[PDB]
Amino acid sequence: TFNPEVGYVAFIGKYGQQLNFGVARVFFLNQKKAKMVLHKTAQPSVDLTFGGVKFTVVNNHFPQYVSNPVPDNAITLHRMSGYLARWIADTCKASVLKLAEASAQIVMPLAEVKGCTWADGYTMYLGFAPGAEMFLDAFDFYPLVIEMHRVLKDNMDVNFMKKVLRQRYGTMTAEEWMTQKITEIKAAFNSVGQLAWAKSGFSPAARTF
Amino acid sequence: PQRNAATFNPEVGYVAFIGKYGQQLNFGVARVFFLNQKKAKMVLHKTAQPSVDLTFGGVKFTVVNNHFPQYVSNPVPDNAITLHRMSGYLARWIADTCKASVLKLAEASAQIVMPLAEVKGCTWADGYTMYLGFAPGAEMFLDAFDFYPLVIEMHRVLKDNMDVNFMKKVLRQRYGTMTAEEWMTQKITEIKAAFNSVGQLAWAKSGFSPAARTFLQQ
Amino acid sequence: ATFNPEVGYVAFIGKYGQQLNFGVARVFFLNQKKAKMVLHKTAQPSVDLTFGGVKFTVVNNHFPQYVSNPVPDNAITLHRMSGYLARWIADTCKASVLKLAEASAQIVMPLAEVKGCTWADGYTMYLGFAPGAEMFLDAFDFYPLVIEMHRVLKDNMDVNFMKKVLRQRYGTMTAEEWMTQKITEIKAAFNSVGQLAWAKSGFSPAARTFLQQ
């Protein structure tokens, strides 16, 4: 029953008078920390504060909430990232002076590793954020394509997808594949393959390797 | 703080509000609230709190104080449900259950009553659109009530003794993110070129069927 | 012809690149189709035009008797200059993001604004309405090829103008850019300018009313 489009509206409905790039900068850099604090805390509801705000979040990380019923319009830690991702997008779709401001401060660590940068477009860059799948239309299919590569280059579980495979797109179309022309999904794929990702590296050891 | 809206808008605040209370809302809480509002306004005027919480037929709301004389001019957050918004929000929720599938119209008919609409003898016969539009804050969603909230506050300023002061609020308002709202579209859209219904609906407020006794008129 | 459009550009950057700024790129992209008269009227094979400081020497084929002239390669026509400047701008905002917003204000494209593009829809699209942008589809993600294909589809044009566009080599192997992958980002670049409506701009909303949009 959960409507991923309505939740964001409901999200901006509450906090989206306090949101600025500064709090978006702290959240993404400390999400995993929040995932861990939520993993060890034992309150099904937990108030988290990222740079002033302020959020009340459902704890599904505590080993005994991993499979709870999650109320639709209840902002989880993943859902929040999606909404913080979809929000930045909007401020970059609209006044370009904001995007160049967004570039300076915010850092998507899941994009930095893998080697993305803002240099390749915010749809791709902000697309590495978990939860951006809830908005495949806003992010040009980059979440569906980003996790596909990880399945290929890396070998992430085909199962950990299936969650996105279901997202949906636009109105009538149940996303799937041909439903919405694969060409626009194919392009995004070809786009990410251009960046590759690899650690390193720069010097060769004559001692061995 | 000063002009004008900043943010805004109310569609988002509404769909967030149904997030908070939508689970346990019934035509029964509306029946109580829409009646109790008058008195609720008074208690908020009496109590010294900046933002209280009241229960009406069960729920359960944390509301913002806007009638207490010290807090009238103060700023209000967006998610902060002001009773006048609460009146505008709920009024939409009934309008959207009605305009969904009929059945559910029937329950709002037997239960919910609009006291500001019944002092003009309205009833559901006049199409839920018109009746519900009488509710305070109904101007926040002009389309969800077919321009009626704009007309009524444009009707009792003329056919009654009100000021154009209570029209600055009514305007500044969007008709689905609309440039040129004033009156101003093509075909004199709805405004007056569709209603003539607050005109056809009489002064009424008679109070009792004849009644024809020793009294002038009527 | 003899010239690879990449060689002419890098040569063009050597002469004027040292002085090229968004400000000087504005003046050309306003005096674009109105410089066609200056060259047509003056009977000189090469005129030293001025676009806010610089300072380029445009080679003339706008003259009706200079159609018989074959253009050299290190030479620069108005079509070439436009295209080159169109690349430099995109080129310069490919690096940094912080330098992209600079373009948003200081520059404006006459061709893209009419058909209803705007910067919002991407600088690759927008700058890709410029004449000579086809010379660099690899940089404009096939947008110059697409627009040309659109203004001949819904609208109507001669498919003979399309001839000059279908010659540029995306890079090698080669002139196409005809299939590869797949076939060539096209379609994506095609129906994306499909998503932005033809809705001719201008006006100020607006009712009408008596007749027309």
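Numbers in chain C come straight from Swiss-Prot, and the residues shown are 16-228, in order.
Per the header: X-ray crystallography, 3.2 Å.
Note that Cβ sites are derived from N, Cα and C of the backbone, with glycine treated the same way.
Taken straight from Swiss-Prot:
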MUTAGEN   C:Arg41 to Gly  98% loss of RNA binding and RNA replication activities; when associted with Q-51
MUTAGEN   C:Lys48 to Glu  99% loss of RNA binding and RNA replication activities
MUTAGEN   C:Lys51 to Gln  98% loss of RNA binding and RNA replication activities; when associted with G-41
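Each residue contributes its Cα atom, and for C:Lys48 (mutagenesis position) and C:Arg41 (mutagenesis position) those atoms are 13 Å apart. Ranked by Cβ neighbours within 10 A across all protein chains shown, the mutagenesis positions C:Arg41, C:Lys48, C:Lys51 are led by C:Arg41. Reduced to three states, the DSSP call for C:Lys48 (mutagenesis position) is coil. According to DSSP, C:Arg41 (mutagenesis position) is assigned to a helical segment.
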